[PDB]
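Below: the structure, in structure tokens.
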Amino acid sequence: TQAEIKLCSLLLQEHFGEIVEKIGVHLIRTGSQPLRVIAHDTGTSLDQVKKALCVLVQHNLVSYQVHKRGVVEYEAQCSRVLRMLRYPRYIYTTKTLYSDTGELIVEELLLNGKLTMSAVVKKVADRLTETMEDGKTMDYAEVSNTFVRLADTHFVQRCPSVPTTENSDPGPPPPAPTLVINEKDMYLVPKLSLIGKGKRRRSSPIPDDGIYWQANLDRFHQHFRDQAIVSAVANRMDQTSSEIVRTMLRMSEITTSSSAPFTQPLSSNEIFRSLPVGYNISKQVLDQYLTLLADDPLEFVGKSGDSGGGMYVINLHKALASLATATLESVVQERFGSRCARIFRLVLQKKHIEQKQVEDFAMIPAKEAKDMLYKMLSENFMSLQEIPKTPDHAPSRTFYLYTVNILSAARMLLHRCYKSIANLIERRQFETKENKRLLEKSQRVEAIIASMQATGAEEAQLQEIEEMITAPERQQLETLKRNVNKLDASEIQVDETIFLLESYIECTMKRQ
Amino acid sequence: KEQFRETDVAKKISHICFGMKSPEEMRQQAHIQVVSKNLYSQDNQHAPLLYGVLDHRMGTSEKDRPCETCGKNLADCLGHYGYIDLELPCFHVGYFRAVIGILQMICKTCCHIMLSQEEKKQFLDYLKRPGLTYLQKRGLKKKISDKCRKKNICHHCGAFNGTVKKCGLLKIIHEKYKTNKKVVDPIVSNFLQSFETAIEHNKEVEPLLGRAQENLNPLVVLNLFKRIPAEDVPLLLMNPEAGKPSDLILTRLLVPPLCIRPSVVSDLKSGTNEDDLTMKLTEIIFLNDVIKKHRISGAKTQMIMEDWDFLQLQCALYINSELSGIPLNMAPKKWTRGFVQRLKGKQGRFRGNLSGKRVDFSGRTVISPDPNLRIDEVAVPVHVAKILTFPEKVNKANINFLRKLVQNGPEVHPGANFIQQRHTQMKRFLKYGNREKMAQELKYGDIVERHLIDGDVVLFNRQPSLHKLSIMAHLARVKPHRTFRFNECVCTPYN
Amino acid sequence: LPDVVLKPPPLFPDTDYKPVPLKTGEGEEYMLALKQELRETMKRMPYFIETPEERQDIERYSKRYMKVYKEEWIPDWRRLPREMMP
Amino acid sequence: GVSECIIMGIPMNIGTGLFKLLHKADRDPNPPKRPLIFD
Amino acid sequence: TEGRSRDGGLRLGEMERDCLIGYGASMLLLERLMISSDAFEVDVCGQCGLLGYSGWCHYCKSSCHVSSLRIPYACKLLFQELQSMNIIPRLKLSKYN
Amino acid sequence: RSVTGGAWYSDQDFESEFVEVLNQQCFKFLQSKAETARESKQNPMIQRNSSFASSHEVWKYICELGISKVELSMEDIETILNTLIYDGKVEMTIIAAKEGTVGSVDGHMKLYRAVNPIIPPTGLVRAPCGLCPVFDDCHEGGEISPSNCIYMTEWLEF
RNA sequence: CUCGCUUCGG
DNA sequence: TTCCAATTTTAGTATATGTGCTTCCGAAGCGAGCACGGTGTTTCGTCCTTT
DNA sequence: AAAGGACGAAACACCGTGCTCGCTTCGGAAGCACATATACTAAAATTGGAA
Ligand SMILES: Nc1ncnc2c1ncn2[C@@H]1O[C@H](COP(=O)(O)OP(=O)(O)OP(=O)(O)O)C[C@H]1O
Ligand code: SF4
Ligand SMILES: [Zn+2]
Ligand SMILES: [Zn+2]
Ligand SMILES: [Zn+2]
């Protein structure tokens, strides 16, 4: 996880600072440790260690546990720090699914980690007073309605709550309050009668205290998986099938957990009645769609029952395996060409195969199929089986069989993606550091206009901003800006491949 | 005006931190990349090739040709490394056992170590105590290896973990799909039935479908070690600062400087005397080129794997020239000196050049008795005393004596052979130049290499040394004859 | 037999395949703008702890004018363990 | 250890190297300090 | 060198070193085995712990931490051989005080 | 035909151009058939069935095209379609048909249809590091570093 | 010169 | 429900393949050094036919 | 006997290749010696089943 550690270091340095990213990296590299040994190994002051630990635990990046002799040990969640990169996607998807009020809610929750409902509604109203104008005030009622709508859809979840001290062991205070999580009040919003209007930044006791909220990234991941499956099946058969499976997944969202080989099965009649009325579809059309999808060699859905007319289920892990396979074949095709992708798909469909059979089945001339096979072997895209005639394992007396292992190749690709995003961030930071001189110069000359905007603002300061030598350097500034934009776009888009690969790797584990 | 920089500090070595170098660090340390398998140029001058072995950017080994990296002669050049890229990763023989051990410790699928959380915490707490010794580290590694080999399934990803063993030479086999006498697992049945196409096209696969376990070639082992979490690295008893698991498999070879591999130009014939390391490096580069050519030309998998095994064997022989599991058809013809051979043995660096080494300012002569000498005195021949010199520093006490010694010169016995000036360190041979002027210009602090005179403390030894009295310090008295003479009462200690 | 090479291979060997052009649309550009906004706003956020500047040359009457002032968030010490109060 | 001292070319700790020698130079530790007028 | 025909010097074998150790003569042992046989002055980088040349460390691409150090030449040969064997000896230097 | 000859080999030479043209023509025919089936929009079952093309049918279409002089058997076009399947562009299903104009496999006929890819190219290949051939040697401080990497230089300049 | 081999000496 | 019988599981416990060692100098000398297999190109000497 | 144009051969670089013509093929271990891990085996313990 060296690439993961490097990416976490870059993210923490970009997002929180230096004295805190050191603590985060030390925790990730060394695991759970008490505070004093962390301070000793890091080599910084105890106060800085405490500040870093509290700011990290505020954003739910680290957790603390009690052990023998009442010592508290802090363990970092590397996966959570990596999930920090999906924040733009989280905000965009909550802006798509809801109004911009929910977008601001999720943005505040992600930027603050843990907050109270009153705090989030106050901040959202204050920020939204800027969006509108002409004296219109932002009321807490609609913000609370959007917040509870997010809560019932499991996008925002209550943070683990400290147990009551008076009822639980009244007496000496423990070193750590041992926060526990209760699913009863997991998504129960408090009843807050207070309302108000956000201030317009003129610059001229808490009923829900103790109830902290956060963003439920698991719900976002489930929604992203549903979106990916819907997009895939839309690309495969038709938009009608995409809508059908989208409705089935929407029904399955609540009644199933986040990790199951199959969802709860559905009957044809409830799919028909739950489908949006905008589609002029009869019952027999839906049954035809269900049975033709059931016969798809991708096995996105399955019958798995006959009662209630057309009884159907959705294969989640099979769909994720198919998506990971598609990602692997796409990266192979784009890195080595369509012929190499043909060889890769051939050796994937045929579980084990030899060179002569590959040449016979691919219609690819010799000295080129072998070369591409060796190239893919050099990049761990497949492994040799090497069935030996004798235990001596001599190359002359054994058969070599090509076989693609989806799991190992997916892990390799995920590691490569981690290092790729790390390199993109490093390049962006290097360009920013090398052009910070022109950045400061242009910040000064533009702040000349930004200062004295209206008060004492004579027009004679508008023809001299471009007078300085910054004008020929504006081309370098534009190149820097477009390079940063492209790097950020690519860094964001590689995150989708990371999400698909990570979901596939997670869903193939048993955690026994 | 002038920046204050410290000239020299009396730095003393405190301790040596052993470790390993990653392939990136090898490139950073090295100066050039060696890609040419030939040594000298085609022309009759036979100058060493550029970017090949014996390139003088890696130091120099001849008194006439200076180093190209640092413009210094053979005496002053410390030597510089190079790096050779390997087309296919190869197991480091010295760490091979360690590799196997690590492969036993960790999961073969999710790369996590086979330890429960409670056992993880217990071992971390046991390792966190200060003052951990090397023996304690080895014992802890043994205990952790035993407790990890106790388990057979993964607590992290749930994948099965069979036994990992060394089959053949430098080959690791993992018994992932072991035969189950009881009810068979779905995984092994699926693996067995996945060979349908191979059986259809080749029937011989079906009888040999057994014993078909996972083979951990260096590529897969390197890929797995690159995914080991850094948290579990200390649990492998390996220091994170010293090295990483990915360093155990070598993909770059640090070709040593020319000082380690002297080359002798035997102009009497059309050839040169080269040590075994240069030839092994030449063979390794040739194998890399051959493997690249075979990959380009579309060769069979059997010969590709044969070339990979040949490269692994050549790397192992380059590191250790005395292996055991070498196949007879793959056995070396003659005998080569690997690094292990250069290190170990009675003529190795430790025993032949580090613990006991040859010295100058010494002589060896037949002895004869002389009872007229005191027991603390030894008679030294005049001829030897004229050769063995002592550097006497000029002070206010011996100036009038060293003046006479300088005046005598290198011929008369009481005298000197060299004068080293205080200001400039240029030695002056006393056989040439006006010796009277040099004696008149003897400044305080000058070093005079005087002849061995009466009263000099001199070590005297009989080479088969049994007890500490076999070597003693005597007072030298110069005598006209040619033998070392001492009182016979001192015969018994020297035997 | 393979040929002998006089110069090492180029540090960056050329590739005849180039990266696929980035996805475009209103959503992707909104993602880019939102990420830049997060960068600009979370550095001024009090959670971003700066390195404490030290070794002031002298004290001056202008210090009060140049004194950096920033509101500080107060952690909820009820959830946080006792060891991290200042 | 002695053997590593020999290999590294440093005086070994046993024997005459156990102790350290000091020079009995005419000196005055903690000499008087010139007073600071401005502070 | 080894022999009289090649004008070689005498050899302090292992037992001679053992006898010198038994006497406790540390200074004479150091002078015989280091000063008079294979004394050398190398440049060690105090940051990376590796050997530099001419007051310059190529690994760190710097010259601030390079310090001179007296050492037997055979020890330098051993260190370079170990580096070639991927057994990297990193020297942590310190002041003689 | 195995030890010598074959419809692809001409004088001990594999014909890459011939197989490329065969792939192009077969894929164009399958794509046109799928487009017509989609535009028909009569019924999803009938749409999928009409999008399906028999191996005998596409072989007859190829023979009608007559690109090359060598006679192409039905299994030759079957192998070409199998290679197209391995290219990830067409999909084959074995349906039950006792006898008909094909009559090739006993009670089974292979139907081929042009099918779209599952997903667009992934985000990884949209970055130079995802396609870098010296990705292993890339390091923060060294000769090959992202700060001085040529691939991102060309990519951002382009 | 390097390396090995022998013969010595003790 | 519970005593016996059977199966498994791990652990320990005896042999038998590996790797590792085997005095300190010192002195001469003799050998022989990486190659050699066949293939091509160049240089040179002479089987007749010519004064 | 003195010629000279063309032919043949012979001797030295040269590259494909790996010191052995063909593919085989032996013997001997050198001894004292602490590891190993394999295979076994064995008992003891736990769980299933007859009464
Ligand atoms: N191999 C050896 N190792 C160590 N010392 C040796 C060796 N060979 C000879 N010497 C030296 O020679 C001496 C041996 O002489 P020693 O055995 O006592 O008398 P000797 O040779 O039996 O004479 P006599 O036969 O008694 O007249 C002692 C030792 O310092
Ligand atoms: S930074 Fe450059 S060299 Fe490194 S992986 Fe990315 S593209 Fe390749
Ligand atoms: Zn040099
Ligand atoms: Zn695992
Ligand atoms: Zn350095």
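Residue numbering for chain A follows Swiss-Prot, covering 2-205, 227-534 in order.
According to its header, the structure was obtained by electron microscopy, 3.0 Å.
From the backbone N, Cα and C atoms, a Cβ is placed for every residue, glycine too.
DSSP classifies A:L312 (mutagenesis position) as helix under the three-state reduction. Here Swiss-Prot notes a mutagenesis experiment, A:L312 to K, with the remark: Loss of interaction with POLR3G and POLR3GL. No effect on interaction with POLR3F.
Under the three-state DSSP scheme, A:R357 (mutagenesis position) falls in the helix class. Summarising the environment of A:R357 (mutagenesis position), the number of other Cβ atoms within 10 Å of its Cβ, over all protein chains shown, is 21. For the mutagenesis of A:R357 to E, Swiss-Prot gives this note: Strongly decreased ssDNA-binding. No effect on interaction with POLR3F, POLR3G, nor with POLR3GL. The structure shown keeps the original residue.
Here Swiss-Prot notes a mutagenesis experiment, A:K389 to E, with the remark: Strongly decreased ssDNA-binding. No effect on interaction with POLR3F, POLR3G, nor with POLR3GL. Annotation note: A:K389 (mutagenesis position) sits in a coil segment as assigned by DSSP.
The subset of mutagenesis positions A:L312, A:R357, A:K389 lying near chain C, with Cβ atoms under 8 Å apart, consists of A:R357. Here the CA atom of A:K389 (mutagenesis position) lies 46 Å from the CA atom of A:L312 (mutagenesis position). A:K389 (mutagenesis position) and A:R357 (mutagenesis position) have their C-alpha atoms 19 Å apart, to the nearest angstrom. Proximity to chain F (Cβ-Cβ distance under 8 Å) holds for the following mutagenesis positions out of A:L312, A:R357, A:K389: A:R357. When Cβ atoms from all protein chains are considered, those within 10 Å of A:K389 (mutagenesis position) total 12, not counting its own.
Under 8 angstroms separates the C-beta of A:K389 from a C-beta of chain B, among the mutagenesis positions A:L312, A:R357, A:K389. A:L312 (mutagenesis position) counts 23 other C-beta atoms within 10 Å of its own C-beta, drawing on all protein chains shown.
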